[PDB]
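Chemist: Dumping the structure here so I can ask a few things about it.
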Amino acid sequence: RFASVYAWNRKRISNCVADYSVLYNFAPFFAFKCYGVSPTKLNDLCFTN
Amino acid sequence: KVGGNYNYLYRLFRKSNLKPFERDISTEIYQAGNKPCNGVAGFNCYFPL
């Protein structure tokens, strides 16, 4: 169950290997717009949080 | 121009890094790889320009 738009639910992801390639089990996305980064280069750059 | 000037374009990503002074007139779609893609598709079949 997702939260309201005003009470947008936040989780911090830290200390974990990020497999951003488990996104592509959820069906054709009306939008996957990756701003400032590429949808392909994201599974490479390490990040703090 | 107000929300215009499309005639001036560039590429955010390419199948491979360009060689020095290399020119590419084509604009074909980058292959997704995980999903057959001759028509438009998801992850990586977005238009480069």
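For chain B, we keep the numbers from Swiss-Prot: what you see runs 444-492, in order.
Technique stated in the header: electron microscopy, 3.3 Å.
Any Cβ shown, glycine's included, is placed from N, Cα and C.
For reference, Swiss-Prot lists these features for the protein:
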{"type": "MUTAGEN", "residues": "B:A475 to V", "note": "Increased resistance to neutralizing antibodies"}
{"type": "MUTAGEN", "residues": "B:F490 to L", "note": "Increased resistance to neutralizing antibodies and human covalescent sera neutralization"}
{"type": "VARIANT", "residues": "B:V445 to P", "note": "In strain: Omicron/XBB.1.5, Omicron/EG.5.1"}
{"type": "VARIANT", "residues": "B:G446 to S", "note": "In strain: Omicron/BA.1, Omicron/BA.2.75, Omicron/XBB.1.5, Omicron/EG.5.1"}
{"type": "VARIANT", "residues": "B:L452 to R", "note": "In strain: Delta/B.1.617.2, Epsilon/B.1.427/B.1.429, Kappa/B.1.617.1, Lambda/C.37, 19B/501Y, Omicron/BA.4, Omicron/BA.5, Omicron/BQ.1.1; Contributes to cellular immunity evasion and increases infectivity"}
{"type": "VARIANT", "residues": "B:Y453 to F", "note": "In strain: B.1.1.298"}
{"type": "VARIANT", "residues": "B:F456 to L", "note": "In strain: Omicron/EG.5.1"}
{"type": "VARIANT", "residues": "B:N460 to K", "note": "In strain: Omicron/BA.2.75, Omicron/BQ.1.1, Omicron/XBB.1.5, Omicron/EG.5.1"}
{"type": "VARIANT", "residues": "B:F486 to P", "note": "In strain: Omicron/XBB.1.5, Omicron/EG.5.1"}
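Tell me about the surroundings of these features in the structure.
Modeler: Within 10 Å of the C-beta of B:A475 (mutagenesis position) there are 17 other C-beta atoms, taking all protein chains into account.
Every protein chain shown contributes to the tally, and the Cβ of B:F490 (mutagenesis position) ends up with 10 other Cβ atoms within 10 Å.
Within its own chain, B:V445 (variant position) has no residue 6 or more apart in sequence whose C-beta sits under 8 angstroms from its own.
If you take the C-beta of B:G446 (variant position) and look for same-chain residues 6 or more apart in sequence within under 8 angstroms, you find none.
Long-range Cβ contacts of B:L452 (variant position) within its own chain (separation 6+, distance under 8 Å): B:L492. Mapped onto three states, the DSSP output places B:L452 (variant position) in coil.
Summarising the environment of B:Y453 (variant position), the number of other Cβ atoms within 10 Å of its Cβ, over all protein chains shown, is 6.
Its Cβ placed at the centre, B:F456 (variant position) has 12 other Cβ atoms within 10 Å.
When secondary structure is read from DSSP and collapsed to three states, B:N460 (variant position) falls in the coil class. All protein chains considered, the CB of B:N460 (variant position) has 6 other CB atoms within 10 Å.
Secondary structure from DSSP puts B:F486 (variant position) in coil. For B:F486 (variant position), other Cβ atoms within 10 Å of its Cβ number 19.
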Chemist: May I ask you to pick out the recorded positions among B:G446, B:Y453, B:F490 with a CB closer than 8 angstroms to chain A's CB atoms, ordered by sequence, or 'none' if no residue qualifies?
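Modeler: The answer is none, since no candidate qualifies.
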Chemist: Measure from the CA atom of B:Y453 (variant position) to the CA atom of B:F490 (mutagenesis position) and give the result in Å, rounded to a whole number.
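Modeler: Cα to Cα, B:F490 (mutagenesis position) and B:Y453 (variant position) are separated by 11 Å.
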Chemist: Taking Cα atoms as reference points, which of the variant positions B:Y453, B:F456, B:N460 is nearest to B:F486 (variant position)?
Modeler: B:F456
Chemist: Of the variant positions B:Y453, B:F456, B:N460, which one sits closest to B:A475 (mutagenesis position) when you measure Cα to Cα?
Modeler: B:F456
